[PDB]
Each structure stands twice: as structure tokens, then as C-alpha cells.
Amino acid sequence: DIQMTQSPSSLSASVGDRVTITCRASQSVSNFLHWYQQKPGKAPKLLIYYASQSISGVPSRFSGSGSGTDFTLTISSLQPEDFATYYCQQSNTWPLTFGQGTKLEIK
Amino acid sequence: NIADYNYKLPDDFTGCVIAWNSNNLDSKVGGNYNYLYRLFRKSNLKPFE
Amino acid sequence: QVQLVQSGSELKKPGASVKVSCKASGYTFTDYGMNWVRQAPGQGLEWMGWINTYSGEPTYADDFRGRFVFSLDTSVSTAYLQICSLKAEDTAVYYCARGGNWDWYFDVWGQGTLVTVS
């Protein structure tokens, strides 16, 4: 029931830059949001859980922050082999809703 | 215990006591130890405290 | 190493009933839940229901309350889904997910059962 949206839809990026993608919720999911990454033909994996903390075993080129209805992560050092569709996932109310996707592309 | 030392409903309470008994959601095999209550308390609680 | 293998690419008639596999290894199987999601090729992920790993109750989501049945076989760590009476609109993949009763994030790792129907 949470209309979970994210902007921009299709943005480009270059080698080693600092990109910022945001994702917004209609209702308050204040500290429960998870960030995923999905390459084509590949199952996803957790990146940032509970919108602040990070999992052990991920490359720490990125960090996550945000509260309320405004959530983001900042990839401080991008590499060209990602090119993937990034997903948000809240954890507050049933049913559990994903985002549409922010696909990264190389120029 | 639940009335006096946990959460008291008042004597002239006007309202509905809507509650469902869920076994799927809030039960963990081994024990959900997150849900907590009090047995011993040196004061009978006034309502809405 | 924790990994969740799946079955091959199913291909059946619109009206049969098959059974996909999700075999677990590495972790404590009775600790967490065993959520399932599906993904149409023109759409995204949809949460479809979970099961408890000691009782095996098949609670579903609000949309697909009907023909879908999950069947748990304990002490083997197998987590079979049993789709019954397939239609022409069910040409979607089905991903396996470990999502616990307390934390409730999916982390979908699953190779993808290519359920092609015609």
C-alpha cells in the first residue's frame, strides 16, 4: 500500500564520480529501509540495511543515510562494472513494497 | 498483574478492547524474547500510564 | 558459505501442476522464515507469502490467495513451492528468499526457475 517511488529513472554516470540517488516513500518508514543492487541475469544482494548500517562482506565504496520520507545512499567511488538497477525496500507496514528502479548507465 | 502493574484500564472506560490472537506473526520457534512484561512493581498503576 | 539452489527451467501445459525446489544449506533452518517472490519479465518483484519452518503453515499474500500451495518438508532443509492449475499469465520466474520473523528484509538470492508457459 506504500507508493514507493525513486528519482531519477535513468541517469548516466562516468568513471570514479560521486553519484547520489534518492528514493521517497508516501508514508513514514522513518528508520527501516533497505538498499539492494541487481545486475541483469543475477539475483540481488543486501547493501545497506536499516538505512544507516552496512553489512560485513560488502565493498565499502558507498554509505547510506536518511530518515523520515527522504532516503538515499552515496557511492563515493563508482566503477564501470556495476551498471545495475538499484532497489529500495522498506520494512514498516504490510504488504512489502519495492521500488521501480534506478538503472545506472555508462556514457 | 496486567491490570495493576502493567497497563490499567479506567473504571469508567469508554472504548473498544479490539485484540486478535496471532500465532503466525509474533511467535518464534525457540522464543520471541523481544516481547517483555513486569511481574514485580511497588506501585499500582493509574490508568493511561 | 550459504547458498540456495533451485530447480531447472520448467515448461508445461496451461493446466498442469508442478513443484519447484529451494534447498537450504549452511545456516540454522528453523530460525528464519522462508518467503517467496515472483517477477514477471515486464514487471518487478511481488511478495507472495511465507511459511514457518517448524509448523509449516502456508500464509499467503492478499493478492494470490487461491491456487498457490507451499509444502514444507522438515529435517532435510527443503522448501518446495507447489504451483497448481497454471494459466497463460503465469510466465514469470519465482525467487526464493530467507526473510525472518523479526527482521523481515528479503535479501533475494535465487537463480530463477524459468517457468515458461504456452
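Residue numbering in chain B adheres to Swiss-Prot, whereby the residues present occupy positions 417-465 in order.
If you're wondering, the header gives electron microscopy, 3.7 Å.
Each residue, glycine too, has its Cβ placed from N, Cα and C.
Swiss-Prot has this to say about the protein:
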VARIANT   B:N440 to K  In strain: Omicron/BA.1, Omicron/BA.2, Omicron/BA.2.12.1, Omicron/BA.2.75, Omicron/BA.4, Omicron/BA.5, Omicron/BQ.1.1, Omicron/XBB.1.5, Omicron/EG.5.1
VARIANT   B:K444 to T  In strain: Omicron/BQ.1.1
VARIANT   B:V445 to P  In strain: Omicron/XBB.1.5, Omicron/EG.5.1
VARIANT   B:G446 to S  In strain: Omicron/BA.1, Omicron/BA.2.75, Omicron/XBB.1.5, Omicron/EG.5.1
MUTAGEN   B:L452 to R  Increased resistance to neutralizing antibodies. Decreases HLA binding to NF9 epitope. Increased binding affinity to human ACE2
MUTAGEN   B:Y453 to F  Decreased HLA binding to NF9 epitope. Increased binding affinity to human ACE2
VARIANT   B:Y453 to F  In strain: B.1.1.298
VARIANT   B:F456 to L  In strain: Omicron/EG.5.1
VARIANT   B:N460 to K  In strain: Omicron/BA.2.75, Omicron/BQ.1.1, Omicron/XBB.1.5, Omicron/EG.5.1
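Everything Swiss-Prot records as a feature, shown here on the structure.
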residue: B:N440; record: variant position; Cβ contacts under 8 Å, 6 or more apart: none
residue: B:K444; record: variant position; Cβ contacts under 8 Å, 6 or more apart: none
residue: B:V445; record: variant position; Cβ contacts under 8 Å, 6 or more apart: none
residue: B:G446; record: variant position; Cβ contacts under 8 Å, 6 or more apart: none
residue: B:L452; record: mutagenesis position; Cβ contacts under 8 Å, 6 or more apart: none
residue: B:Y453; record: mutagenesis position; Cβ contacts under 8 Å, 6 or more apart: B:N417, B:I418, B:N422
residue: B:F456; record: variant position; Cβ contacts under 8 Å, 6 or more apart: B:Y421
residue: B:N460; record: variant position; Cβ contacts under 8 Å, 6 or more apart: B:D420, B:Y421, B:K424
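B:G446 (variant position) carries neither a helix nor a strand DSSP state and counts as coil. Proximity to chain C (Cβ-Cβ under 8 A) holds for B:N440, B:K444, B:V445, B:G446 out of the recorded positions B:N440, B:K444, B:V445, B:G446, B:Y453, B:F456.
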